[PDB]
Amino acid sequence: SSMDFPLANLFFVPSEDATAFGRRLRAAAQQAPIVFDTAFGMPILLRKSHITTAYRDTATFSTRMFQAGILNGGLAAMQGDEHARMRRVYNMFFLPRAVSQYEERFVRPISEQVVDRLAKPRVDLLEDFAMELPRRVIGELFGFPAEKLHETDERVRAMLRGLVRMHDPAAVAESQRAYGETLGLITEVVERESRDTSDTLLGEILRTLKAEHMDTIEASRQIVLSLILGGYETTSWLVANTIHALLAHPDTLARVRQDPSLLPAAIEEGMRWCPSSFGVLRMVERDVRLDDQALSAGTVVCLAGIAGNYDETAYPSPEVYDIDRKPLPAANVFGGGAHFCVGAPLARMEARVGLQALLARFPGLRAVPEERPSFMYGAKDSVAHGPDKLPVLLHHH
Ligand code: HEM
């Protein structure tokens, strides 16, 4: 629902160049501050000043559109003080100390097992590594088998598609259907790990929720749901895009293999160069003017904060994957303001620890030379921008 905005098609466009997405967004930002994306179904805010303002004025740009779907009752759908309260609690699970504990207890072991398992006939690091690792990690946080989560794949994406394409009745309906079909699993996990007294990081989370007097069936389900949507599906694509960036720049890959301390930068520059999400959705709560542009109350819009990822003035030669950029580029993929991804520290860590294992174990790692991946937003019916595959050779050396 928009007005005088140029039509555009920025998201669902395949390209063999992983930079195409970023460039397109940037190119559109230079033509106009707001466009209407016909495939994505809403006005897209592209100018940094509009976006940074919008992240901070939550009463004008709210997350109330999430109150009408499966995320109702979760953190993202909360507003004002209710959100602040609950965010305080979600924050406790992602503190540096907690995140390191997860690294030693789960993510390092699991990443090593996942990687050794590849030493397989025809390796695709998307399905065999980037999807595998986060799924197994969530498996272990729940005390639940990873193969049972793997069968939720199509449901997890159906759930997510209805959170983005909410202008689409069928996507919304399938999102609800899929949640209902996954409620059993989610409730089971909650019951086992809220049990008498047992031991999963999930158990610790549920005991914390109770200690803070926020223990409800909805809250417990929503946390579990978060861990699935973010810590499994969304994290996968961040790992995939980072890998691709390294494979596509073998000098940089070599440097990183020789000095793993370069990994955090490799990941942050990854998020700039080849971002896995677009930003965020927001509901305009009052008629608002943004320079010459007008938006009506009731319009859902997208803040495409990644349109700055290719601003030459901030990141010269934006097409170039340069892990030496300093300061490191600001991570627009996690959103902004009060709703900024609370799981980021876990996600960044899974990527670091997973990649380090991979590069340690296969010095010979390289892309298969003329099977170029294809990139688009909507890859595999997800809500990520990502490759369709990442075929690799693990030797010579
Ligand atoms: C790794 C586990 C993850 C978990 C458990 C998780 C969880 C969450 C939660 C609960 C929120 C809502 C926070 C709030 O409203 O205050 C959130 C927001 C968000 N997360 Fe994640 N997340 C994860 C990973 C990721 C990854 C890898 C990405 C993107 C690459 C991502 C992108 C986002 C974005 C863009 C938002 C903002 C939505 C908004 O501001 O409206 N997250 N995450």
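These residue numbers are counts, starting from 1, taken along the chain as shown.
Using N, Cα and C of the backbone, Cβ positions are placed for all residues, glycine too.
Listed in Swiss-Prot:
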- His83, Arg87, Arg282, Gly336, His339, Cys341: heme b binding site (BINDING)
- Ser277 to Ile (Swiss-Prot position 276): Affects the regioselectivity of substrate hydroxylation. Produces mainly 17alpha-hydroxyprogesterone with progesterone as substrate (MUTAGEN)
- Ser277 to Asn (Swiss-Prot position 276): Affects the regioselectivity of substrate hydroxylation. Displays higher activity and selectivity for the formation of 1alpha-hydroxy-11-deoxycorticosterone with 11-deoxycorticosterone as substrate. Produces mainly 1alpha-hydroxyprogesterone with progesterone as substrate (MUTAGEN)
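Annotated features, which come from Swiss-Prot, shown on the structure.
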residue : record               : DSSP (3 states)
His83   : heme b binding site  : helix
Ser277  : mutagenesis position : coil
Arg282  : heme b binding site  : strand
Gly336  : heme b binding site  : coil
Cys341  : heme b binding site  : coil
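Listed binding-site residues: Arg87, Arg282, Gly336, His339, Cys341. Those with a CB atom under 6 Å from ligand 1: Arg87, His339, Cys341.
Calculated from their C-alpha atoms, the gap between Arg87 (heme b binding site) and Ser277 (mutagenesis position) amounts to 22 Å. Between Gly336 (heme b binding site) and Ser277 (mutagenesis position), the C-alpha separation comes to 13 Å. In the structure shown, across all protein chains, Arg282 is the one of the binding-site residues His83, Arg87, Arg282, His339 with the greatest number of other Cβ atoms within 10 Å. Across the structure, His339 (heme b binding site) and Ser277 (mutagenesis position) place their CA atoms 15 angstrom apart. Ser277 (mutagenesis position) is 12 Å away from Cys341 (heme b binding site) when you measure Cα to Cα. Each of the recorded positions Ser277, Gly336, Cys341 was ranked by the number of other C-beta atoms within 10 Å, and first place falls to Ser277.
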